[PDB]
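Novice: Let me begin by handing over the structure; questions about it come next.
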Amino acid sequence: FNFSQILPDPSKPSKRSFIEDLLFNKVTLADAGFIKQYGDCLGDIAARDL
Amino acid sequence: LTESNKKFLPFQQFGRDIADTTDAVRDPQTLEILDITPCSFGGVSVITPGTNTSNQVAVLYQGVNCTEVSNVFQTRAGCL
Amino acid sequence: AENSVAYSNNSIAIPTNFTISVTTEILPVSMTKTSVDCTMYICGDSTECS
Ligand SMILES: *[C@@H]1O[C@H](CO)[C@@H](O[C@@H]2O[C@H](CO)[C@@H](O)[C@H](O)[C@H]2NC(C)=O)[C@H](O)[C@H]1NC(C)=O
Ligand SMILES: *[C@@H]1O[C@H](CO)[C@@H](O)[C@H](O)[C@H]1NC(C)=O
Ligand SMILES: *[C@@H]1O[C@H](CO)[C@@H](O)[C@H](O)[C@H]1NC(C)=O
């Protein structure tokens, strides 16, 4: 049996399998992606994030 | 009040936001466009052991960078 | 599709072969945790409103 696609891949920096990477890529996280720490919203442009 | 790159049309004075609040103004003496950004604010959390044990208290400023606030630590949840 | 099982009182149907099917099921677990500053949301920058 072959489990190379559900076992973790150490070449990735986050220890996630290929199918988990696909499942993370399909969902657009949209808001609350990474962190909106303060200082980042102190800089402003014409189009502002929700 | 910061300098902004929002090109106002010459008949416009105020530039507004999604929630119908002013976030861009035109200074009358010097015709430039200023961006308004509200001051730093956030929640305060108290991390403590029980008062049956001790009285030492840690304070977490949630979501705030540590430079804009002793044992100061960066947590990705707030300045500790 | 309309189907009729060929039922009979002395006849049976036995499989002679199989297959292995691996299906996908997706279940939500926990949503985004939020918090509301009530005073700043309601009034905002106004000590008299506070
Ligand atoms: C398990 O599956 C993976 C993914 O298909 C295999 O990895 C590669 O498979 C392709 C098949 O087209 C080969 O050309 C590559 O050489 C494989 N890469 C490596 C690093 O081996 C993997 O070989 C499979 N393992 C088994 C035991 O079948
Ligand atoms: C007075 O206002 C005009 C525009 O209204 C401006 O061009 C001028 O520089 C101002 N003079 C000052 C600030 O001394
Ligand atoms: C099923 O049983 C009935 C009544 O016992 C009979 O009339 C019928 O012929 C049987 N079916 C067959 C033998 O396929």
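Going by Swiss-Prot, the residues shown for chain B are 552-620, 640-650, listed in order.
The deposited model was determined using electron microscopy, 3.5 Å.
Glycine is no exception: its Cβ is also placed from the backbone N, Cα and C atoms.
Copied straight from Swiss-Prot:
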VARIANT   B:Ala570 to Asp  In strain: Alpha/B.1.1.7
VARIANT   B:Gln613 to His  In strain: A23.1
Novice: Please state whether DSSP places B:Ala570 (variant position) in a helix, a strand or coil.
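Specialist: For B:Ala570 (variant position) - judged by DSSP and reduced to three states - the answer is coil.
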Novice: Could you say which of the variant positions B:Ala570, B:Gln613 has its Cβ with the most other Cβ atoms inside 10 Å?
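Specialist: Of the variant positions B:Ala570, B:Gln613, the highest Cβ count within 10 Å belongs to B:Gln613.
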